[PDB]
Amino acid sequence: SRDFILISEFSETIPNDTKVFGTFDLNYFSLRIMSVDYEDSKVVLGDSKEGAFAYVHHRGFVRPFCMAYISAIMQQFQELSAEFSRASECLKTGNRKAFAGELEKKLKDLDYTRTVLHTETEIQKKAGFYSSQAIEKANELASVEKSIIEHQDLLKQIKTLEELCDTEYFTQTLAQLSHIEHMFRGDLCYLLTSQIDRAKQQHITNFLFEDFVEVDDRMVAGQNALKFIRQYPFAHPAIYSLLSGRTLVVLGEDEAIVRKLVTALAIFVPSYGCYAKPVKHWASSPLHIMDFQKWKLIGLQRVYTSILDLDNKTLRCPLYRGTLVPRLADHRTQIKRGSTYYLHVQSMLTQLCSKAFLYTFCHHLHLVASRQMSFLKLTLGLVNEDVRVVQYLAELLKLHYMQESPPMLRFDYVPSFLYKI
Amino acid sequence: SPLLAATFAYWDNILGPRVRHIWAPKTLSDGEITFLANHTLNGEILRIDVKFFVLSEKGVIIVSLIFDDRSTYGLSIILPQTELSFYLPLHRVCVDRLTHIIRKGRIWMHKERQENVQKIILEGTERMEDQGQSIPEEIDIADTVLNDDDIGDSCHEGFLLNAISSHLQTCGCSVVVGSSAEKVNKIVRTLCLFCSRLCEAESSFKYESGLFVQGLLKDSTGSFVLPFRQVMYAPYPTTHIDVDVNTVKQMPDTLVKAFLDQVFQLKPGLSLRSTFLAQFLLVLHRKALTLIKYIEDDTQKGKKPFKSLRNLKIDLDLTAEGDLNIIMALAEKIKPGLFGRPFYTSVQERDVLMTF
Amino acid sequence: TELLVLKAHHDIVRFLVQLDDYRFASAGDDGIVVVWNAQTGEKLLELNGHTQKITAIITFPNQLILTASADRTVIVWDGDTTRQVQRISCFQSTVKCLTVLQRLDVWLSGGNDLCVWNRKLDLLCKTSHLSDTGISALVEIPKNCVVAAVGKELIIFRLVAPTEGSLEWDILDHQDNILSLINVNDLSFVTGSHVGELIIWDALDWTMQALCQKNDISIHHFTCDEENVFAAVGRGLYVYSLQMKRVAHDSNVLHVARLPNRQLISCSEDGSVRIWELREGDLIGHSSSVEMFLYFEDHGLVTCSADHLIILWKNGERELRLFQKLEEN
């Protein structure tokens, strides 16, 4: 193994991270190789000790200091360089503050030496050549003070700070350690998500397109979520009513059943910048009014709103559901368990979002219109009864694009069949 | 342009300034190259290696190496600091080419092979390649593919299925016919590509080291030797996608990607259709990450037979495992490459290891 | 299906009417008036300045908003500048209802007294101090548009014309309760008798031109071509006829509206809002005493509930409820 600290600023140096004897046996060699070719340089020239790859960064007037990062590649290097740049900037600021303090001390010493030389000259004025060494020392101190002032001015033109820099360098390494092999993957995923959420559209032509399709639409955590979705009788109609848009409230006596409902909240699609403001878990409240005058996610204590009690659970249409519920429930009934179900659900959600986007585009670009829309839905986007959640997500994204986010609800006229047993 | 000057490290006694500049015969300033070579060779301690020197003071990214036999040697490539974001995506190919040209002549008994001018001759090719490598209106393409759906759409689906297979897992295509580089750019800036698919396809065609497109102006023949191409780098995720009229590629199959092409053809517009392909790439990367996580949470214990059971059980949760899972397996094998770790590597690469 | 749920106030609300389909102003015990929009659904303007009971607004014939509070005065507002323009305070008690006559210049605040006013010159012509009982509604004859409003003492109707004619035929068989009266397709009068003898009137002789299974009635408007007309009884809907005199609820009925294209709708106190036709859909989700409805030719229905909030419905056919959730709570 290797320690991702690289505390070596002397090489003749600071306990940061070390667990192998080779760590502080190749760190000195790396520091010496970095200081041999000495300014602001950064080089990573090989490594040793069973492939302990590292990366160095960095009598006389200055002190050669550097910071290493041993990690047993180019993407991670470019990722850590962004943080090491700020780390080196803070270190240079601290060094400039220390140099200013040393220059002030040297100026005070030079003033004291000049006063002593003046006193010696005044004492010797009452009696040949004397106080020559004192005058030479005063001149040398004045020259050193002038050089220090010039260096400080050049540094300005071109303690607490050290502790802050150390804490920053120690907290920035945690991300690189946790993403030693997924840093670039997460970066590209975030970039793609941003570039997909930013679309900004074209001109008044698309403005009128959106207005027309909106007018036409009007005149018509992970571990607990996997454990709950696995051991649950008749979970397919419950998740169908949850995803189709029907409010799925929970009813229980204790607080554990109400807290477990927050774990399964990674499947419900939001509608605005927030997710669910009226969320009163394990609290008796008149949810009869909030089920129609608030968001679609709320809980109420026991002692189109499908109620999920401690013994039974309602449903929107348990007679025939779509192929999405089995596709989402087969993961819980398989070996996939642990930090995988959340990513699978997110992938299925973005796939459904793209499907609803294509559905809207095809429905607006291709009684005759309803027939073509149903034909498109049956050809792709639905199999048996999944033509409702697709339209729900389509309407949601259409309202989100039109900068109109909810109190526009919708009633689905379907038999409840709240037995589910 | 990016290759300023190359050098050869001769560290027999102390140091040797064997510099071989580009566009000029030799063994920005004249002595600066020798000074940088001496600075890079001064840190060469006594025990095929690799190194890097991003010298921001003088502005020279000297990517030097360390070669061994009788004494210490090495190859150095001086490049200005203005191409920092340019040399990083091309470093994986440059280092491989340097290791390949340095391995020929690295033995213990006698490995001279007249290493006087052949090394400079081999480095000149890489210098010219790097100098040439430096420096698509789908509104009608999708419409034509939807109208015809016999030649263009079929060829696009075949190319995507070939690039979503193990034969062309990482941008496998060299040249087909003519000089129309529109299809190359289309395959680059879309799915079934890599740099975030922005710095993969470039110049320096005619069987380069590694890239995404080599669409040279081949109007007479392939401009390459088939046995030489099959003996040089055939054991690699690359294929010869012949898109002249209709021809599939291989490495001497329909999948779920056909639905994506069908949706692209049946979706009108194409003026701002980049969001759909972006979402497709996003869900593909999410599925690849899910697969690699499901593999890692089972191979972390280091048990070898546990990987086989995990791969067998993953077929139930995979949609159309086999033919359609080829792209997922290729992504899960190319993500880490770009006892537990050796077992995972052997599982992710079973037919790509016969390169001995 | 559902279109939009709107939050109007935090207290009770009586009704909401307006001449346009893109605007509707509520009225409750808060004494404040606020309008909305059918297609968007937000507060466009706001009118405040009173805290008494406001139950007097129908229509002006630009477009304004008027209402009479319970503090013996009436306030007038505007629909474009939300500012007070006049103020009339001369009455001695509450005001029951207010109406307007078309093609004329008069507005009548019918209740506890009979008077005459004007929308522009607002001068007092003549007023007889009698009929201290609150007036239910107000109608007018088709030939002269004479004010016909009576109190609550017995079955009697007398026309009063204070516009041009003199004080003649001024106010004051079975004992019952009358709550409302409106016009009819055959251009005559119609009343409501809950005793068990449904009677009507005419325009040339009004001699009553003349039944069992009858609690009280509130409103009666289910006619569009003079072929079918009845009232809203406390048990259900009893369809009747005028040319022939021949022929699922748990509470009374507050209002009955005749929707276009031959659609009949009603309300109840338990939220039972069902849509029927001339020969016989239904919704669910409300458990409060919903008030009268308001249908629009461009958007869905706008109902009024008594649970401190309202909701904008829609005409849905071919038929998970708040009532069931409250019952199973």
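Each position is counted from 1, following the chain as shown.
Heads up, header says this was done by electron microscopy, 3.8 Å.
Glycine is no exception: its Cβ is also placed from the backbone N, Cα and C atoms.
In the three-state DSSP classification, C:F323 (mutagenesis position) falls within a helix. Here Swiss-Prot notes a mutagenesis experiment, C:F323 to R (Swiss-Prot position 446), with the remark: No effect on interaction with SMCR8.
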### Query
So for C:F323 (mutagenesis position), how many other CB atoms are inside 10 Å of its CB?
16
#### Entry: C-alpha separation across unresolved stretch of 6 residues from C:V247 through C:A248, Å
17
#### Entry: Interval of 45 unresolved-in-model residues, reported as the Cα distance (Å) from C:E280 through to C:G281
10
#### Entry: Distance in angstrom, CA of C:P61 to CA of C:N62, with 8 unmodelled residues intervening
9
### Query
Across the 5 unmodelled residues, what Cα distance in Å links C:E319 and C:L320?
13
### Task
Over the unmodelled segment of 6 residues, figure out how far apart in angstrom the Cα atoms of C:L172 and C:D173 are, rounded to whole.
16
### Task
Let me know the whole-Å distance spanning the Cα atoms of C:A210 and C:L211; 19 residues are not modelled in that stretch.
12
